[PDB]
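Have a look at this one.
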Protein chains: 2
Amino acid sequence: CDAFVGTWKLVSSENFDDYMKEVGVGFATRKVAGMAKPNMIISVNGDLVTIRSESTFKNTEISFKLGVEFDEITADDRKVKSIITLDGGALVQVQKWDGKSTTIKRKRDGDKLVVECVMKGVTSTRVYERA
Amino acid sequence: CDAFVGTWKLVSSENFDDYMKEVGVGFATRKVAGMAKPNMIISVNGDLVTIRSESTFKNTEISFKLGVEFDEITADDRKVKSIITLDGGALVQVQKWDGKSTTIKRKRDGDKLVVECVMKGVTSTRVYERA
């Protein structure tokens, strides 16, 4: 997963609001989240991968090992069970909570970092590029 | 995943034939497979986990890292894409091939090693115990 290492700036966002609405994000915070242009900083240290997101909305940080389930408090304050795998060359994270389930795909496409968030059909696409 | 390390003997098997039939295993080999009492030998060396199965049917060996997709030629000669994770304290392996998908769960239940194989509803249960 050395292809993901680095600092990335958000450059585009599509259907994010629809996605947040689906996960059950409140109207107010949903707008504050949408106006944010985060700086995802992926890093690795041994078998531990760390994805740090810095936004005007909320700074989050998750450190994990691949294929090993972990606990996470999402930005929208959901308490979920996560597991990240390197599937088909892409960092595939699936979040399970209250019987519900969302998947977050992080894949490289040229010089871009494409993030696909899926929740019951709805798909949000956010593209990043090296800062 | 140190709870899985060791040598294990098969002690029981339920609905295995139904499971094999579902994955598309031929009648003849399906019977030869069912008459086998394999010795699953799980081992670890650093970040590499190796599951060695020894049977009168066919000796298979897979070495892998958790959360990292790998190529595997199953005992019944299927060429699949596998990914093993430590989900909910259990070694959860999912095999993808030709649009189809089977999942193999390996969990500890007391002094036993329970293997649950699922393929479109059908579930096979094989219990092992330290040799």
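Chain A is numbered as in Swiss-Prot, which gives 2-132 for the residues shown.
In case you wondered, yes, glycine gets a Cβ from its N, Cα and C as well.
Relevant sequence annotations retrieved from Swiss-Prot are reproduced here:
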type	residues	note
MUTAGEN	A:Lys22 to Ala	Abolishes ligand-induced translocation to the nucleus; when associated with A-31 and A-32
MUTAGEN	A:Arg31 to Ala	Abolishes ligand-induced translocation to the nucleus; when associated with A-22 and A-32
MUTAGEN	A:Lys32 to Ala	Abolishes ligand-induced translocation to the nucleus; when associated with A-22 and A-31
MUTAGEN	A:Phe58 to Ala	Abolishes ligand-induced translocation to the nucleus
MUTAGEN	A:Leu67 to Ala	Abolishes export from nucleus; when associated with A-87 and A-92
MUTAGEN	A:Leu87 to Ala	Abolishes export from nucleus; when associated with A-67 and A-92
MUTAGEN	A:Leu92 to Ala	Abolishes export from nucleus; when associated with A-67 and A-87
BINDING	A:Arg127, A:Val128, A:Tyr129	fatty acid binding site
Which entry in the list of recorded positions, A:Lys22, A:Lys32, A:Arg127, has its Cβ near the fewest other Cβ atoms, using 10 Å as the limit?
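The recorded positions A:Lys22, A:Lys32, A:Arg127 were compared, and A:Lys32 has the fewest Cβ atoms within 10 Å.
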Of A:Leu67, A:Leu92, which of the mutagenesis positions has the most Cβ neighbours inside 10 Å?
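That would be A:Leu92, with the highest Cβ count within 10 Å.
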Need the DSSP three-state call for A:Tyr129 (fatty acid binding site) to compare against my parser.
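Reduced to three states, the DSSP call for A:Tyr129 (fatty acid binding site) is strand.
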What subset of the recorded positions A:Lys22, A:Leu87, A:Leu92, A:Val128, A:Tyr129 lies within 10 angstroms of A:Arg31 (mutagenesis position), using C-alpha positions?
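Cα filter at 10 Å returns A:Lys22.
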Filter the recorded positions A:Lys22, A:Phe58, A:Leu92, A:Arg127, A:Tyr129: retain a residue only if its CB is under 8 A from a CB of chain B. Output in sequence order; output 'none' if empty.
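Near chain B, no listed recorded positions qualify.
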Out of A:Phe58, A:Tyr129, which has the highest number of nearby Cβ atoms, where nearby means within 10 Å of its Cβ, if these are the recorded positions?
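That would be A:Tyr129, with the highest Cβ count within 10 Å.
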Could you round the CA separation between A:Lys22 (mutagenesis position) and A:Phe58 (mutagenesis position) to a whole angstrom and send it over?
17
DSSP three-state call for A:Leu92 (mutagenesis position): helix, strand or coil?
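For A:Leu92 (mutagenesis position) - judged by DSSP and reduced to three states - the answer is strand.
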Relative to the Cβ position of A:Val128 (fatty acid binding site), how many further Cβ atoms are located within 10 Å?
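Taking all protein chains shown, A:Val128 (fatty acid binding site) has 16 Cβ neighbours within 10 Å.
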Suppose the fatty acid site is A:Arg127, A:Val128, A:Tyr129. Which further residues of the same chain have a Cβ inside 8 angstroms of that site's Cβ centroid?
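Everything else in range on the chain: A:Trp9, A:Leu11, A:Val12, A:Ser13, A:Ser14, A:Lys113, A:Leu114, A:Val115, A:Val116, A:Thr126, A:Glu130.
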Going along the chain, which residues six or more apart from A:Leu87 (mutagenesis position) have their CB under 8 A from its CB?
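The answer is A:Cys2, A:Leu67, A:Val93.
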Do you know offhand how many angstrom separate A:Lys32 (mutagenesis position) and A:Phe58 (mutagenesis position) by C-alpha?
10
Could you state the CA-to-CA distance between A:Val128 (fatty acid binding site) and A:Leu92 (mutagenesis position) to the nearest Å?
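That separation, Cα to Cα, works out to 15 Å.
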For A:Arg31 (mutagenesis position), list the number of other Cβ atoms lying within 10 Å of its Cβ atom.
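Here the count is 17.
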